[PDB]
Amino acid sequence: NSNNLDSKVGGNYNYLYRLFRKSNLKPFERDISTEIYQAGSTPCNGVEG
Amino acid sequence: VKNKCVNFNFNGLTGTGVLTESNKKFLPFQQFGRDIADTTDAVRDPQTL
Amino acid sequence: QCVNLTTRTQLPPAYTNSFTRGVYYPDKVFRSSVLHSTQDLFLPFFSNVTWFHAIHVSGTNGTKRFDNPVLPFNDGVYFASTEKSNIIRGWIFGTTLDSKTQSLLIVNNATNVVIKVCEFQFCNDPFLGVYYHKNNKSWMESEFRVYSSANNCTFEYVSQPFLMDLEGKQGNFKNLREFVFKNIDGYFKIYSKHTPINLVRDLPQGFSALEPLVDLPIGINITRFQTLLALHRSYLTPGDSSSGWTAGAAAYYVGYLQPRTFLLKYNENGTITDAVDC
Ligand SMILES: *[C@@H]1O[C@H](CO[C@@H]2O[C@@H](C)[C@@H](O)[C@@H](O)[C@@H]2O)[C@@H](O[C@@H]2O[C@H](CO)[C@@H](O)[C@H](O)[C@H]2NC(C)=O)[C@H](O[C@@H]2O[C@@H](C)[C@@H](O)[C@@H](O)[C@@H]2O)[C@H]1NC(C)=O
Ligand SMILES: *[C@@H]1O[C@H](CO)[C@@H](O[C@@H]2O[C@H](CO)[C@@H](O)[C@H](O)[C@H]2NC(C)=O)[C@H](O)[C@H]1NC(C)=O
Ligand SMILES: CC(=O)N[C@H]1[C@H]([C@H](O)[C@H](O)CO)O[C@@](O)(C(=O)O)C[C@@H]1O
Ligand SMILES: *[C@@H]1O[C@H](CO)[C@@H](O)[C@H](O)[C@H]1NC(C)=O
Ligand SMILES: *[C@@H]1O[C@H](CO)[C@@H](O)[C@H](O)[C@H]1NC(C)=O
Ligand SMILES: *[C@@H]1O[C@H](CO)[C@@H](O)[C@H](O)[C@H]1NC(C)=O
Ligand SMILES: *[C@@H]1O[C@H](CO)[C@@H](O)[C@H](O)[C@H]1NC(C)=O
Ligand SMILES: *[C@@H]1O[C@H](CO)[C@@H](O)[C@H](O)[C@H]1NC(C)=O
Ligand SMILES: *[C@@H]1O[C@H](CO)[C@@H](O)[C@H](O)[C@H]1NC(C)=O
C-alpha cells in the first residue's frame, strides 16, 4: 500500500489505466497507444463521443 | 576443491560429486553441461571460468 | 527527410530453397556426443524462402533493384544476407510502422549499432546512404532516412563506436550472416551466426548452428518487418536524391519459423553439426 505517497487530498489523477481495449494483452506486452476506442458500429475519426 | 567427493553449490545449483578438470569447451553463453539423462555433468566455475 | 526512391525496375518476386539452414541452439546448456530432440520454432528443412536483391545492372533497361518491402512476421523470421559492401544495415519491426504504435529499430549507423523500441513515424522508403568522394576516393556515411519522428521512446541502446569500412567492394559475396528473430513473452530473441562463404548467386548449402545473440525486453506487438539497406551515391548517378543513387550488390533471404520437433546432433566438442526435421 502506497496511500501515504500516491494519494492527494484533492485527488491524484497522475496514475492511469487502460480501459476499452480491442483484445487481451499478450504476456509481458505493453500498450501505450491513445487511439479512440470504437465500441459501437459507428466508426470514430479521432473524436470522443 | 577438486578430485574429492564434496557437496557443491554452483550459481544456486546444489549437488554432490567429485569435480575434475574438464576438456569440454563451453560456449560463452553456456554455464552448465548435461548428459543424456539431463543430469548436470559439467559446470563452468563462476570465478575461474 | 523521407525520400521516395524512383527508377526501380519492376520484377516478379524470387523464391529459393532453404536446405538445412536456420538451426539454432535451443538453450544454453552444453551437450556433447548426443542426439537431442527438441520442439521449438524452427525453419522447416528445404523450405520455400523469399529472395530479395539489391543490384544496379548497367545497360539500356537493365535492372535497378532496391528491395525493402514490408514482410509479415508470423511467428519468427530466418534472415540470411549475402553481402560484400555491408549493404544490409538493419531492420524495423512493428505492427503499424507509424506513430500510432511502438516499433523496434535495429540499425547500423556505420559508427554504432542502435537498438530503439519507440514510436517511430517510419518513412515509406526508409534507407541509409553512403557517398563516394572522388577526390578522397573514400566512402562516407551521409544519409539516414529510416524515420521522420521518434516519440515516447521506451528502450534505447547504442553500441560502442566502430569504423565499419563502407567501401563498395567488387566481385564475390564474401559474407553470409544469418539471424533468427523471435518475439516470445515480450522478449525479442535474436540468434546470429556468420560464415565466410564464396559465391555469387544463391543461398549457401550446408549446416551452421546459430548461436544466441541477445534477448531484448521490448514487450511490443510485432507482425511486420522491413529491411533497412544502404544505397550508394557518387559523382556518377546524378539525380534529385530520388533517382541519383545506385545499389551495391547484395541479397537477402527470408524464411518463416514453425513449431517443429528437431533431432540435433552434438559432436564431441558440443557443436550442433547436423539436424533432422521429424
Ligand atoms: C505518449 O506520447 C504523448 C504525446 O507526446 C506529445 O506529442 C508528441 C508528438 C511530441 O510532440 C511530444 O513531445 C509531446 O509531449 C505523451 O504526451 C501526452 O499526450 C497526450 C495526448 O494523448 C496529451 O493529452 C498530454 O498532455 C501529453 N502529455 C505530455 C506531458 O506531453 C504521453 O505522455 C504520457 O501520457 C499522457 C496520457 C499523460 O499521462 C502524460 O502526463 C504522460 O507523460 C506519452 N505516453 C507515455 C510516454 O507513456
Ligand atoms: C497485434 O497486432 C495485430 C496487427 O496490428 C493485431 O491483429 C489485428 O487485430 C484487430 C482486432 O484485434 C483486427 O481488426 C485486425 O484485422 C488484426 N490484424 C492482423 C494483421 O492480424 C493483434 O490483435 C495484435 N495483438 C495484440 C495482443 O494486441
Ligand atoms: C557509388 C558508385 O558510384 N560506385 C561505382 C564504382 C566506383 O567507382 C568504384 O567502386 C570505386 O571507385 O564503379 C562502378 O563502375 C562499379 O564498380 O560498378 C560503378 C559504380 O556505380
Ligand atoms: C572474480 O571473478 C573473476 C571472473 O569474472 C576472476 O577473473 C577473478 O579472478 C575473481 N577474483 C577473485 C578474487 O576470486
Ligand atoms: C511516398 O509515396 C507514398 C505512396 O503511398 C506516399 O504515401 C508518401 O507520402 C510518399 N512520401 C513522400 C515523402 O512524399
Ligand atoms: C514458392 O512459392 C511461390 C509462390 O509463393 C511459388 O511460385 C514457387 O513455385 C514456390 N517454390 C517451390 C519450390 O515450390
Ligand atoms: C549513428 O547514431 C549514433 C547514435 O544515434 C550516433 O552517435 C552516430 O554518430 C550516428 N552515425 C552516423 C550518423 O553516421
Ligand atoms: C574528404 O575527407 C575529409 C575528411 O576525411 C572530409 O572532411 C571531406 O569532406 C572529404 N571530401 C569531400 C569532397 O567531401
Ligand atoms: C574438436 O576440437 C578439437 C580441438 O579444438 C579438434 O582437434 C577436433 O577436430 C574437433 N572435432 C570436430 C568434430 O570438429
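Throughout, chain C uses Swiss-Prot numbering, with the displayed residues spanning 14-291 in order.
Per the header of the entry, the method used was electron microscopy, 2.3 Å.
Each residue, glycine too, has its Cβ placed from N, Cα and C.
Same-chain residues at least 6 positions away in sequence with a Cβ under 8 Å from that of C:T19 (variant position) are, in sequence order, C:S255, C:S256. Among the natural variants in Swiss-Prot is C:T19 to R, noted as: In strain: Delta/B.1.617.2, Omicron/BA.2, Omicron/BA.2.12.1, Omicron/BA.2.75, Omicron/BA.4, Omicron/BA.5.
Quoted from Swiss-Prot for the published natural variant C:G75 to V: In strain: Lambda/C.37. Around the Cβ of C:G75 (variant position), the number of neighbouring Cβ atoms within 10 Å comes to 11. In the three-state DSSP scheme, C:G75 (variant position) is classed as coil.
Other Cβ atoms within 10 Å of the Cβ of C:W152 (variant position) number 19 in total over all chains. Following the DSSP three-state reduction, the secondary structure of C:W152 (variant position) is strand. C:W152 to R appears in Swiss-Prot as a natural variant; the accompanying note says: In strain: Omicron/BA.2.75.
Here Swiss-Prot notes a natural variant, C:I210 to V, with the remark: In strain: Omicron/BA.2.75. Long-range Cβ neighbours of C:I210 (variant position) (same chain, at least 6 residues apart, Cβ-Cβ under 8 Å): C:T95, C:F186, C:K187, C:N188, C:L189, C:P217.
Around the Cβ of C:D253 (variant position), the same chain contributes no residue under 8 angstroms that is 6 or more positions distant in sequence. According to Swiss-Prot, the natural variant C:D253 to G carries the annotation: In strain: Iota/B.1.526.
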In which DSSP state, out of helix, strand and coil, do we find C:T19 (variant position)? coil
